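Below is one structure; the comments refer to it alone.
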Amino acid sequence: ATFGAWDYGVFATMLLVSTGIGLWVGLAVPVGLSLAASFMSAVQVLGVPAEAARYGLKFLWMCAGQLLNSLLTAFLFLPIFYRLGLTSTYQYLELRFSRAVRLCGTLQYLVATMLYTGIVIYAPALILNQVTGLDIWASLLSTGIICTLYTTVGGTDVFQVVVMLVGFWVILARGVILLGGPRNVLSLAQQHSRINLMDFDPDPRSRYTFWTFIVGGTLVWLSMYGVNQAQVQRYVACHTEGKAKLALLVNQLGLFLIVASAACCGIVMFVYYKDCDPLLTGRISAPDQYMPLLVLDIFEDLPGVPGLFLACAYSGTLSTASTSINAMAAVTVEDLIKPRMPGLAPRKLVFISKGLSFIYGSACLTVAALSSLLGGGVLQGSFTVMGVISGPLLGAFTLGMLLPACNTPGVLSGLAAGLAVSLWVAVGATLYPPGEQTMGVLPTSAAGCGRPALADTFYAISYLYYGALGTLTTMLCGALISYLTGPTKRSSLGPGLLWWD
Ligand SMILES: [I-]
Ligand code: NA
Ligand code: NA
């Protein structure tokens, strides 16, 4: 399970070329594909195939969970932000409830993005460690060095999406060629119940079901695209509000393609490891090393393909991390400092921007190391952190956008309660992980070569519900206390803020 001779050279050369091009640069369909490219880091490459291989093909419902998300963002959140010409999405909060809510929302965005970028830095480290033969910590150090060179020197997404999706297609083609024909692969996956699209298991403990996707995944993708900062800023830069919607729908098509290719590569990966499954044989340690192992195993006759594909999947996600870190620094120095501080020359402010970029780089690397220590689940971990933090923020946004009677006390108390409950599940589900069989992990073979009351019912809910469980309560708490301290008469909101218009 190591690169080899022709693969190390290709990996090194491609990484050097990627860094050189990125720095040399530093010193409406394109945007649609850039939006998806953002969240197509190594996290998805390592998670979606593994989840599809383990839990079956129900993971395709994720696409639906994104589709229903985009529609909402297309027809419920895009008009409000776009028609108001908001410089920052969280400026809405300031115009709606108060500047304190703007501050809290910006802080939640910063923390959530920091954790998510830490996990996005962890995943490439996982790739490098699993494929080269370096301990997780030396690989994490190398990943941090490269990410900081990208960020603290100088900040194409269409190219990344195209190249990595073509890599997915090539992996799938080679795999299905090896296993015979596509009909044989489909029948083999069908024998072991890997083709189970129709899974309406009502219970919420099941990790992946129709309800779980349509609700939790929809709300999480909403709090990752609908009310995010970078995505909304990309929207508002377009024209006439039609180009924005077309960019959003093209982004949705790109996401559909990426996640469907990944969910099919997962099934190919399983059918490949039908017997002598690497996981319960000691060949790999966690169910996130599946994809690099598949890449190495299938292309054990092509001297170069592993290096090219993994170098791309590494450099593109490091670029994503640098972009997220720089956006974090920019929003901090635009929405929190400059409004607060009277006014400072263009030198001190760029120096503060560099300082915040560096600080966020270090904090994200530290979060990556913490994720490495705790365990795995780059996909699960990223969704967990993002949902857990940004869910109540999305609840605040939705309460402001669709409920007239809502004031600052309501939103703030709702955020407090939502973060409380969301972290309750986020931790109580980490101290007492749910059983592998309650999560519905499909069977496998390897012969071819509840202590507390709530750990069994409430901490076991699907990891896609956490954010939802936050958002909903934020709406229900904020709706309640707001109506207690006093309703907010609708004749106080001026321009279009409520969507009831
Ligand atoms: I995904
Ligand atoms: Na990602
Ligand atoms: Na994700």
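Residue numbering for chain A follows Swiss-Prot, covering 10-36, 56-183, 190-483, 510-561 in order.
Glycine is treated like the rest: Cβ placed from N, Cα and C.
Within the same chain, residues at least six positions away from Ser69 (mutagenesis position) with a Cβ under 8 Å of its Cβ are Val148, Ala151, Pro152, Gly350, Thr351, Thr354, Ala355. Here the residue is the original one, while Swiss-Prot reports the published mutagenesis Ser69 to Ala, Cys, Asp, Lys or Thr with the comment Impairs sodium and iodide transport activity.
If you look up Swiss-Prot, you'll see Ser69, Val71, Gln72, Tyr144 marked as Na(+) 1 binding site, on the strength of experimental evidence. If you take the C-beta of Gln72 (mutagenesis position) and look for same-chain residues 6 or more apart in sequence within under 8 angstroms, you find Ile292, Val293, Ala296, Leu413.
Recorded in Swiss-Prot as a mutagenesis result, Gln72 to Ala, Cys, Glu, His, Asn, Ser or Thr carries the remark: Impairs sodium and iodide transport activity.
Swiss-Prot lists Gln72, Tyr144, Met258, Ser416, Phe417 with the feature Na(+) 2 binding site. Over all protein chains present, the Cβ of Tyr144 (mutagenesis position) has 26 other Cβ atoms lying within 10 Å.
Positions annotated as iodide binding site by Swiss-Prot, on the basis of experimental evidence: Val76, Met90, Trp255, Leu413, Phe417. Neighbour density for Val76 (iodide binding site): within 10 A of its CB lie 26 other CB atoms from the protein chains shown.
In the three-state DSSP scheme, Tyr144 (mutagenesis position) falls into the helix class. Listed in Swiss-Prot as a mutagenesis experiment, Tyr144 to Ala, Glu, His, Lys or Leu is described as follows: Impairs sodium and iodide transport activity.
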Entries of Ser69, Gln72, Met90, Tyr144, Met258, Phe417 (recorded positions) sitting next to ligand 2, with Cβ under 6 Å as the cut-off: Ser69, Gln72
Residue with minimal Cβ packing [other Cβ atoms within 10 Å] among the binding-site residues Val71, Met258: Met258
Distance between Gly510 and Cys483, Cα atoms (Å), gap of 26 unmodelled residues: 36
Number of Cβ atoms other than its own within 10 Å, given for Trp255 (iodide binding site): 26
Where the model skips 19 residues between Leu36 and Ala56, distance between their Cα atoms in Å: 26
Cα separation of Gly183 and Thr190 (whole Å), the pair that brackets 6 residues absent from the deposited model: 12
Inter-residue Cα distance where the pair is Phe417 (Na(+) 2 binding site) and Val76 (iodide binding site), in Å: 12
Rounded Cα separation (Å) that holds between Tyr144 (mutagenesis position) and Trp255 (iodide binding site): 13
